[PDB]
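Each remark here refers to the structure printed beneath this line.
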Amino acid sequence: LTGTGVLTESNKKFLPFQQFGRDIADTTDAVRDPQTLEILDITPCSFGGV
Amino acid sequence: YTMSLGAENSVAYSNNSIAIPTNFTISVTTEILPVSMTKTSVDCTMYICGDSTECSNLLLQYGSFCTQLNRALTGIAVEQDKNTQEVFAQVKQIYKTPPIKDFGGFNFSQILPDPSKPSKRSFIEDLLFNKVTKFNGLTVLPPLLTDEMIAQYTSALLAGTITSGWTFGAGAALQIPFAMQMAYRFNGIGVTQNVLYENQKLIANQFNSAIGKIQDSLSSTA
Amino acid sequence: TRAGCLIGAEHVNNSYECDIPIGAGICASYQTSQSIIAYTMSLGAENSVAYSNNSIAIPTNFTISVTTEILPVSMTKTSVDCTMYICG
Amino acid sequence: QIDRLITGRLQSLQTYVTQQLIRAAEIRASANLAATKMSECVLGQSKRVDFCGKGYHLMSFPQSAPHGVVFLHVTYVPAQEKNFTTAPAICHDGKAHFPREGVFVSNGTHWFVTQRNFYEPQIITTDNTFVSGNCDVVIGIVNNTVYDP
Amino acid sequence: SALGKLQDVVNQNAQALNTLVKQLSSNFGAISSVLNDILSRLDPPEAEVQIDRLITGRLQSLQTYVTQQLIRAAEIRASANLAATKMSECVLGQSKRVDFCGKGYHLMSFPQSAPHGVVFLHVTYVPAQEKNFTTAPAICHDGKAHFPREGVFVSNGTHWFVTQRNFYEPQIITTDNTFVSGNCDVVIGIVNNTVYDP
Ligand SMILES: *[C@@H]1O[C@H](CO)[C@@H](O)[C@H](O)[C@H]1NC(C)=O
Ligand SMILES: *[C@@H]1O[C@H](CO)[C@@H](O)[C@H](O)[C@H]1NC(C)=O
Ligand SMILES: *[C@@H]1O[C@H](CO)[C@@H](O)[C@H](O)[C@H]1NC(C)=O
Ligand SMILES: *[C@@H]1O[C@H](CO)[C@@H](O)[C@H](O)[C@H]1NC(C)=O
Ligand SMILES: *[C@@H]1O[C@H](CO)[C@@H](O)[C@H](O)[C@H]1NC(C)=O
Ligand SMILES: *[C@@H]1O[C@H](CO)[C@@H](O)[C@H](O)[C@H]1NC(C)=O
Ligand SMILES: *[C@@H]1O[C@H](CO)[C@@H](O)[C@H](O)[C@H]1NC(C)=O
Ligand SMILES: *[C@@H]1O[C@H](CO)[C@@H](O)[C@H](O)[C@H]1NC(C)=O
Ligand SMILES: *[C@@H]1O[C@H](CO)[C@@H](O)[C@H](O)[C@H]1NC(C)=O
Ligand SMILES: *[C@@H]1O[C@H](CO)[C@@H](O)[C@H](O)[C@H]1NC(C)=O
Ligand SMILES: *[C@@H]1O[C@H](CO)[C@@H](O)[C@H](O)[C@H]1NC(C)=O
Ligand SMILES: *[C@@H]1O[C@H](CO)[C@@H](O)[C@H](O)[C@H]1NC(C)=O
């Protein structure tokens, strides 16, 4: 999977067999790190009008 | 089954009969009306071409529809702001209620603000606020006037209507007792003043009972 | 701020009328040599009518005033040609 | 394929913008109605039937609501009625007497002058009626005694 | 500054026309916007596809323009209906609607002309400096509650007068300005005074 955004350390507890994570909008929000069992969180950085 | 329009009443019409009422009851109702919506704004490129160069080069050949939709969204936002700006902001000077509650019989406790919570609102406003429940270029713009300013405007209008009656919307506010104000309200619909100056007790009791029924219906039903 | 990141103006603790709206109550203005400020808009003045159960205020004079209200009525009439526009 | 996706997304966004424009127009109409009601019912007393409350309007109290406004219409509805016998005018001194402000209501043996929307019996006197014409054209006029204080 | 809407309507119409003219000279995913050069430099097979793409683009643009014009026409029709209602209910009479035709008590309105609009001059009645007084619900003279017919009871400290509640016009209290509706036992705050007798 691809994407762009910061990788914060959330508290979303996944299942032992689940790897990815989505929301009611069906978009990537949290992906588990392969090496260490640490659930991250994907959120885009700042964007808007000037 | 087949729906029925209603009952079957037969008024006994006669050329020498009339029916004059002898009593009266005060009833308070409610009415819901929307004012504005949420201020949203969708981006053109970030929604269509997500981090792509050839996509943007192809989009640049489709004219300037992005400017059209951006202007449309800006107009929608400024119109939704002007809606509430014209609905609520209608008083010049912010009024307030006096400390002593000298209102004879009338107990305005469920509509006046309560200085115990940060966002000062009445019990009915709290019930109304408790009953109602950045991924692909989307962004919600915040409203110009916050909820506390709207609550303060409503409280000022309520205090003005309670104290000055109908004299604060046509110039300078004029103090007037609530009993004489209700007497004028009754005189405006034909009923004389002696009907109120002798039944103030029953009128205040019916008003309090109606307020209680309204708040109970708002708290029970959703 | 509550609506964005405003850099270039100072935050004064006063409350004047909203000259240029920003969002969530924030309003800017060019006042006093002079620089752009960032204050919070005030809803108006603070009046407290002396309400007594034996008080009545009756005016003793009057002034005539003439207001003005402008409203549009009709728009511009413009018709186009389908073929001449599409297939010139 | 990129061009096809761009066209599809443009069509979707245009449909969304059109729907939002229609919804914003509807909300603006509703907000104008609410502002008119606030201006003509809260800051005064209206005489429009079934406009601000079901009945005779007395006063209103505004309330705040999320993205809306809530009104509290204080109305005035009648109550239990009672049958009476009425008459257009009274003929006492060979002249017709019409009520100034009220309704002629008879008890059954006597006659009184009451108002409408409320039953308050009074005495038919020269200060409650005015004389106009003679008892030749009024249909239903009855004879009584006009007290002169 | 009061001519904002009349100028904004014309500005928006001009912006729409200019945007349509600009979209008339776009590629819409083609080699060139000019169609004769396309049909003269390319083959009929590809020329058909290019003309089809241009036609689809221009048709979408024209449909968007027509939809915007329909929305603006609906808004203008609503505004014109409001203006006609105001003209019929305020200029040709005297409306009792608060904050509808002018700020205050309405007296008369003067219609004026304007480019694609109408301008009203609402003549209102605004009060002036006020004075505080003391009131009373009724007046007890001989054990009977005297309620005023049309006016209020105003006392300047020593004497009582009756006046309309829109202007200070003190009048002598007499029985020709009040009526009895019972005795002095239920009305709260009924003060004792002297009622003149003609
Ligand atoms: C992979 O190796 C690192 C150290 O090199 C270790 O910390 C980590 O736990 C290992 N991952 C797994 C799944 O064993
Ligand atoms: C009118 O109705 C109220 C409400 O029940 C009652 O308290 C009152 O006694 C009634 N009036 C008369 C004259 O019966
Ligand atoms: C008004 O009503 C509230 C709630 O019913 C009550 O707490 C309060 O004591 C009442 N005040 C008066 C003066 O009756
Ligand atoms: C008169 O009334 C006004 C408004 O309520 C108040 O500001 C003023 O102090 C009053 N003056 C006196 C002498 O009572
Ligand atoms: C009312 O105000 C006008 C305008 O200031 C003034 O000319 C007039 O004398 C005033 N009337 C009085 C003071 O009775
Ligand atoms: C008046 O008369 C009608 C029919 O004659 C009857 O239905 C009604 O109950 C009467 N009203 C009263 C108050 O008795
Ligand atoms: C009114 O009529 C009733 C009978 O229906 C009678 O008892 C009563 O005395 C009458 N009252 C007057 C004032 O005539
Ligand atoms: C009322 O109608 C009756 C019919 O039963 C008739 O006898 C009587 O003359 C009528 N009275 C008037 C005043 O029209
Ligand atoms: C009223 O009096 C006149 C003249 O005395 C008489 O002709 C008429 O019949 C009377 N009407 C009634 C209803 O008694
Ligand atoms: C009140 O008015 C009366 C009559 O005009 C006058 O005699 C009296 O002096 C006035 N009192 C005051 C305090 O102005
Ligand atoms: C007005 O309020 C005062 C409280 O200080 C009370 O003594 C007086 O009786 C009240 N008057 C009326 C008419 O309610
Ligand atoms: C008015 O007169 C009555 C009857 O004498 C008396 O009971 C009452 O106290 C008087 N009111 C005042 C304010 O003196």
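Chain A uses Swiss-Prot numbers throughout; the residues present, in order, are 546-595.
The backbone N, Cα and C atoms fix where each Cβ goes, and this holds for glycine too.
According to Swiss-Prot, the natural variant A:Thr547 to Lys carries the following note: In strain: Omicron/BA.1. Just so you know, the Cβ of A:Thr547 (variant position) picks up 5 other Cβ atoms within 10 Å once every protein chain is counted.
Within 10 Å of the C-beta of A:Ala570 (variant position) there are 9 other C-beta atoms, taking all protein chains into account. Secondary structure at A:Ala570 (variant position), taken from DSSP and collapsed to helix, strand or coil, is coil. Record note (Swiss-Prot) on the natural variant A:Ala570 to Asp: In strain: Alpha/B.1.1.7.
Across the fold, the C-alpha of A:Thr547 (variant position) and the C-alpha of A:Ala570 (variant position) stand 17 Å from each other.
In the three-state DSSP scheme, A:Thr547 (variant position) falls into the coil class.
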